[PDB]
Amino acid sequence: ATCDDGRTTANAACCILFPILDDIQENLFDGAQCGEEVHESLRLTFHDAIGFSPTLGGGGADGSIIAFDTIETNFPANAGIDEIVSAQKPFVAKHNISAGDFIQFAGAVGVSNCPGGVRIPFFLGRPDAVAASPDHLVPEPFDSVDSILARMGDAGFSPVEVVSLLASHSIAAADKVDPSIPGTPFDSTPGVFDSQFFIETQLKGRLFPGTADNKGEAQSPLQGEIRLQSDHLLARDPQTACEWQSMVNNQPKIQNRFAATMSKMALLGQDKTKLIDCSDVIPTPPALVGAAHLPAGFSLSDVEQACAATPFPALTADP
Ligand code: HEM
Ligand SMILES: C[As](C)(=O)[O-]
Ligand SMILES: [Ca+2]
Ligand SMILES: [Ca+2]
Ligand SMILES: [Fe+3]
Ligand SMILES: [Fe+3]
Ligand SMILES: [Fe+3]
Ligand SMILES: [Fe+3]
Ligand SMILES: [Fe+3]
Ligand SMILES: [Zn+2]
Ligand SMILES: [Zn+2]
Ligand SMILES: [Zn+2]
Ligand SMILES: [Zn+2]
Ligand SMILES: [Zn+2]
Ligand SMILES: [Zn+2]
Ligand SMILES: [Zn+2]
Ligand SMILES: [Zn+2]
């Protein structure tokens, strides 16, 4: 199909997305950058979608975190979410798509700005949300591996899918874990969708980048980086460590698995067969910049190897 401005897409219903794309690229993502608002919008996809429990309720990827913001943004695990919700709300009001669609669309557009990134499959047509998520559905950084895996499993994700989804932490920072150092990233390349997160979380912790007694924080290997206790544990726990290590210097796997599992997450509470595939509207991401490496001055002995079956791969270090 050909839209009114000459751009093309497989399904004509998708043409409505092109003006939305242009608006968000400039006015949400600061001219199609992989920066703060991409990171926040990607986090929002998860905090919206994971509000889904057969037992407990919630409609998944339904826009509830915007529609029912007054309730959801006050949940403890949603600390800091209010900022991106407030930023996105006027776009939802201006354009003519549901909040659920907008959240997933913005997340997919944003990820596509990141070198090494992917096009997350995107489907159009989610109805407006009809209920708020229950509280206690979003994992927290002080939760155990058993708890995180049980919660994610309740929503439909296996442990290997959880590891896949955590490639998001390659383009990510924390504002509330240690509020003395807001904006501190989880890897050394928060503008690049790469395996650095899976490398750097495996290093022996050395220091706290800010203060030393924050709940849910582990020692980091680097002054410029923060480590979550959940990521510390997931990198090392026998249930997840082998999958974690398998991401290291495996860009094709990170790409393939993140796109597939993000699509699954974007469709929680939804039925793809009732939606329209608009995947081809998402921009083509740039190729990876940089390659897998240890930080300058580090060596393999600084890696806490946690996969009995397979030794940690030999990586070069920054000069
Ligand atoms: C599975 C367990 C998870 C835990 C415990 C967890 C925890 C956290 C925490 C504590 C933060 C920092 C919030 C702040 O203090 O500002 C964060 C940020 C973020 N999370 Fe995760 N997360 C998990 C899964 C995910 C998943 C599945 C996604 C996928 C979309 C995701 C995407 C992000 C992103 C992109 C950010 C960065 C936000 C920013 O830069 O402001 N997280 N997460
Ligand atoms: C049950 As929970 C995701 O709030 O630790
Ligand atoms: Ca929701
Ligand atoms: Ca990165
Ligand atoms: Fe509201
Ligand atoms: Fe509407
Ligand atoms: Fe509506
Ligand atoms: Fe913030
Ligand atoms: Fe480096
Ligand atoms: Zn900005
Ligand atoms: Zn912000
Ligand atoms: Zn922001
Ligand atoms: Zn519009
Ligand atoms: Zn809870
Ligand atoms: Zn918890
Ligand atoms: Zn942030
Ligand atoms: Zn365990």
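All residue numbers given for chain A refer to Swiss-Prot; the residues shown span 31-349 in order.
Determined via X-ray crystallography, 1.0 Å.
Quick reminder: no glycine exception, Cβ is built from N, Cα and C everywhere.
Swiss-Prot has this to say about the protein:
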BINDING   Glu66, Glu70, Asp205  Mn(2+) binding site
BINDING   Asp78, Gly90, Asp92, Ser94  Ca(2+) 1 binding site
MUTAGEN   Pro106 to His  Minor effects on activity
BINDING   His199, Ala203, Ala204, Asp205, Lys206, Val207  heme b binding site
BINDING   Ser200, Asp217, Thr219, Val222, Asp224  Ca(2+) 2 binding site
MUTAGEN   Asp205 to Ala  Complete loss of oxidation activity toward manganese
MUTAGEN   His262 to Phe  Minor effects on activity
Which residue among the recorded positions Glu70, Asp92, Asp205, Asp217, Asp224 has the fewest other Cβ atoms within 10 Å of its Cβ, if you could check?
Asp205
Other CB atoms within 10 A, centred on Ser200 (Ca(2+) 2 binding site):
27
Other C-beta atoms that fall within 10 angstroms of the C-beta of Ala204 (heme b binding site):
26
Run through the Cβ atoms and count how many others sit within 10 Å of the one on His262 (mutagenesis position).
20
Around the Ca(2+) 1 site formed by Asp78, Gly90, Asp92, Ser94, which additional residues qualify by having Cβ within 8 Å of the site's Cβ center?
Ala79, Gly81, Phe82, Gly88, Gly89, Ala91, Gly93, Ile95, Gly130, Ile133, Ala159, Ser163, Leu298, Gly299
Taking the binding-site residues one at a time (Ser94, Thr219), which has its Cβ surrounded by the most other Cβ atoms within 10 Å?
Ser94
What's the CA-CA gap between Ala203 (heme b binding site) and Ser94 (Ca(2+) 1 binding site) in angstrom, rounded?
24
Helix, strand or coil for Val207 (heme b binding site)? Use DSSP.
coil
Suppose the Mn(2+) site is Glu66, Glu70, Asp205. Which further residues of the same chain have a Cβ inside 8 angstroms of that site's Cβ centroid?
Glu67, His69, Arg73, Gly110, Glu113, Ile114, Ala203, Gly213
